[PDB]
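Colleague: Dropping a structure here in structure tokens format, bear with me for questions.
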Amino acid sequence: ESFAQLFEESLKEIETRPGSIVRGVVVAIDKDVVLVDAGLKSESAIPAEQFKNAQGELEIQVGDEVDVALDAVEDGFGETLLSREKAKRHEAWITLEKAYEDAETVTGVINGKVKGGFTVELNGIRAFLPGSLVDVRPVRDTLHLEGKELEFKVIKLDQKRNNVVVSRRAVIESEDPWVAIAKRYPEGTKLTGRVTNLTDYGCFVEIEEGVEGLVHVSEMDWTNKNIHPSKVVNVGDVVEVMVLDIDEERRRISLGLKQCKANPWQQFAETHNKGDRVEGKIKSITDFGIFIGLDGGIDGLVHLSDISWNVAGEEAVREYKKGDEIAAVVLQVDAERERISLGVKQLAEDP
Amino acid sequence: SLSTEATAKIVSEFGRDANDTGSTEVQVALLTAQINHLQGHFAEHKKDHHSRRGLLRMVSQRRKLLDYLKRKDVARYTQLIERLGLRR
Amino acid sequence: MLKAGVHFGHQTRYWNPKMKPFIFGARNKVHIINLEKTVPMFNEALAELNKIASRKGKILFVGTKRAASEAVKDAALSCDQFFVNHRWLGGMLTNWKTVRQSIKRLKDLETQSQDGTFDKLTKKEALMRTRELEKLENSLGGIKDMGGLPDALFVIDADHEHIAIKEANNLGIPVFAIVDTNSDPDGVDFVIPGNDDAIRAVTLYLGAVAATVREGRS
RNA sequence: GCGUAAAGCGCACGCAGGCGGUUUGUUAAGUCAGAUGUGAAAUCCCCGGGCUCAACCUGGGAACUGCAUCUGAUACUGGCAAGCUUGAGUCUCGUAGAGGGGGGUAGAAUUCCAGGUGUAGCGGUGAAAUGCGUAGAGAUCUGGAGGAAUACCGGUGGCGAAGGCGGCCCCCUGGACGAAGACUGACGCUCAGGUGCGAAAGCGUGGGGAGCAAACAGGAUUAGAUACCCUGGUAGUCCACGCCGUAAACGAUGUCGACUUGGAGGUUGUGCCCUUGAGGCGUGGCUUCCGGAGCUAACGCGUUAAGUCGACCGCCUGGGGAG
RNA sequence: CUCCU
């Protein structure tokens, strides 16, 4: 009657829009899809990756209750935005309590600064803070035992864009984005940003209080063109990214992501690039002037036809080595620019 | 363009009061004061066709109001065209 | 009453304007189906189901929806009724004259492959004739034991299986569907304004229909 | 019948003409009803009769769709009188806008001229040549002159009846829109003839002439090339005053008014509330797209209709000859 | 060439 009308305003009263009221009971689990029912229209297609805690395995069976989020309705069929963000609000509440407490005490362990402030991780999540926040004074946790246990004492938070730098060790001690866009600027300030949508040319990681970043396709990895960003990173995930460029007009901060496994390649050039170190490597495709061993984490094109034996020109590597086989090959040159290591195979015992 | 003191002067001069602003003698008097004002603007400038179309518009508006007033009350029609000064 | 499943209302803005009798625009720009009018229509549907199933008639259950897939098989094999849940073939009812011998291929092929030449020719031939059986099995499995034209069609989404409705309106089958807010209640005889995309709802509506069928068979 | 088949004036104003919101009273002109006179006879039609039947002749009627007069009816239309406010119009506040006319000014660039540095090419093409350059070109710098158009903003954005209107500032000036009231009281819509405005080209008079560019010259291309391409280059493009009065003047859709499911946007006002946050709910105007019924020969149109209707106007009647 | 939902 008005039973139903009253019933409706009752059910309005006993739900809210965000991920606040822990209501969805997990009513089917299957890898790789969780699904709940928080009194909304449909049932969420939950990833498994919003629900495994800190070492990789699941924590919640049938009947268990986490709130999710809302304010977005119907993309065709379905209901939600993920409950993991839910969690962010809880983290915010604890941070507020510390600010509110006047302080927040947990554990903060910060080994190093991607962009000038040690990284602090609380429970599952890891956050990035400005450089001062990690240490109370000039103590520096580089001399501390690695990934040490303290808490976090807050140094600085940016209040809009979420960057929090927190205080390790020293227990005793106790319009809007675009005018002053010089904070994360200077050349390479690393950031932790969640990606939003990957537009087949891009990835759109954008976190720092109402901005837009791209990390488009050219860097992303250490392969250029065949990459397809959906395969290589994620959807909705907080990553390694830094600015590389901010354009004042046109409002296009052009971030990057290759500032990572670039270092691995450098190590390969070095690590085994000290002089003439020997390597056990597997060939992948012999292209009539070489053999292309490509073991050791993405180091590209290698041994030329000129060595291969103690005969120069007549050899044709398909006749002499193999397809897909691990061999003797030592380094002989790493060229830092133009990304050419040039291994060899004549360094053996025939003469 | 026919400032507010001029319009209040003509409303109070031809109407009943400062509220009877939409009667026929008042509307004819405001259109006539406007036309006789714009004759100085079309004395020079000679080529403002987009404004002269507004002039011809309020000329025909004045003529249809005078045709209504001549049809209803010939007494105030003669008092208005003789008080105001028109008819070729 | 939102009894046990949550069947309150739907999508946002692309409502079919023929369903102006069932709307309440909520604060989140989402429609609320009039739940105090849903229940008389649902009872007017079940009062027909007891009649035509106590006729000893055949109900055909239709819903794919990627989520109401198993609720139709589970909630329809509990009765003595028949279902189509994976893929709706174009012309299973009005071209049933040629769907018939495809059913003969299914029954006449699992007859050969439960005991007969399911190993006697080639491992590749088992990989062909078996794959044929798993292709026809979740395409004709629920309609396999029917052997006739159905007397009713219970559609769970008019907007998703609108060609099954027009299909069984070329011929004289009384269809009835639970419609969404964006669905079209034109071919549907006994319209049920409610939730098409909730697993709770396709448990509730289809479960009460399942009670009216087997409880209705006297 | 008139978006594309033939057919909506290029767009307006506007006299005669046509049409007209709503209430009351009067009139009875239109309108309706009856009656009388008349509407010749023959002919058509009906029911009969006579020629042996029929054709034919003929009795009686009906009809002669009308006109005039008298008597009434007064719902509608019209005439007259008195109103009413919804249609229309006026006033008080603002609001946005490449709306128009006149005047002034700014920066970049192109061209030329004078000077400096400097020397062997420049320019152009699909390739080339004609052309310019050792008389110092092209480039680079400084200065000056003159003309024209206003990058970015620039927005299936804005304004205008249409044509159309883009730097910035001033002066004179038209229209639209909305909120709250007041005022007049049908003053309205359309409009043959008429009058006005009307891109570009062109014509006349007088200026001005950077860049571009018909004609024209030359080089190519080609079988030919009165062309496309290149190098030059005069009318014209610009201004002031007159004329011309046409355009694929196009939404190929006359104007005005009413009604009839939705969605996504743009732009421009405004009201309320927690402006407490770029917030939420409504409300007017103009406009873009997609689609519903309905319509259409289909394509498509689809609340800004090509849907349902009403008022007035223009136009079409096979193709060519022929606008 | 790379600024979307």
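Chain A is numbered as in Swiss-Prot, which gives 3-176, 264-440 for the residues shown.
Placement of Cβ uses the backbone N, Cα and C atoms for every residue, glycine included.
The following feature annotations were taken from Swiss-Prot:
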{"type": "BINDING", "residues": "A:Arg139, A:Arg142", "note": "RNA binding site"}
{"type": "DOMAIN", "residues": "A:21-87", "note": "domain 'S1 motif 1'"}
{"type": "DOMAIN", "residues": "A:105-171", "note": "domain 'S1 motif 2'"}
{"type": "DOMAIN", "residues": "A:277-347", "note": "domain 'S1 motif 4'"}
{"type": "MUTAGEN", "residues": "A:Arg139 to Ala or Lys", "note": "Loss of RNAylation by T4 ADP-ribosyltransferase ModB"}
Colleague: What does DSSP say about A:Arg139 (mutagenesis position): helix, strand or coil?
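Modeller: In the DSSP reduction, A:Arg139 (mutagenesis position) maps to coil.
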Colleague: Using DSSP, how many residues of the domain 'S1 motif 4' (A:277-347) fall into helix, strand and coil, respectively?
Modeller: 4 helix, 11 strand, 56 coil
Colleague: Applying a 10 Å Cβ distance cut-off over all chains shown, what neighbour count does A:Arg142 (RNA binding site) have?
Modeller: 12
Colleague: Ten-angstrom check, please: count other Cβ atoms within 10 Å of the Cβ of A:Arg139 (mutagenesis position), all chains counted.
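Modeller: For A:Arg139 (mutagenesis position), the 10 Å Cβ neighbour count is 9.
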Colleague: Would you list the DSSP helix, strand and coil counts for the residues of the domain 'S1 motif 1' (A:21-87)?
Modeller: 3 helix, 12 strand, 52 coil
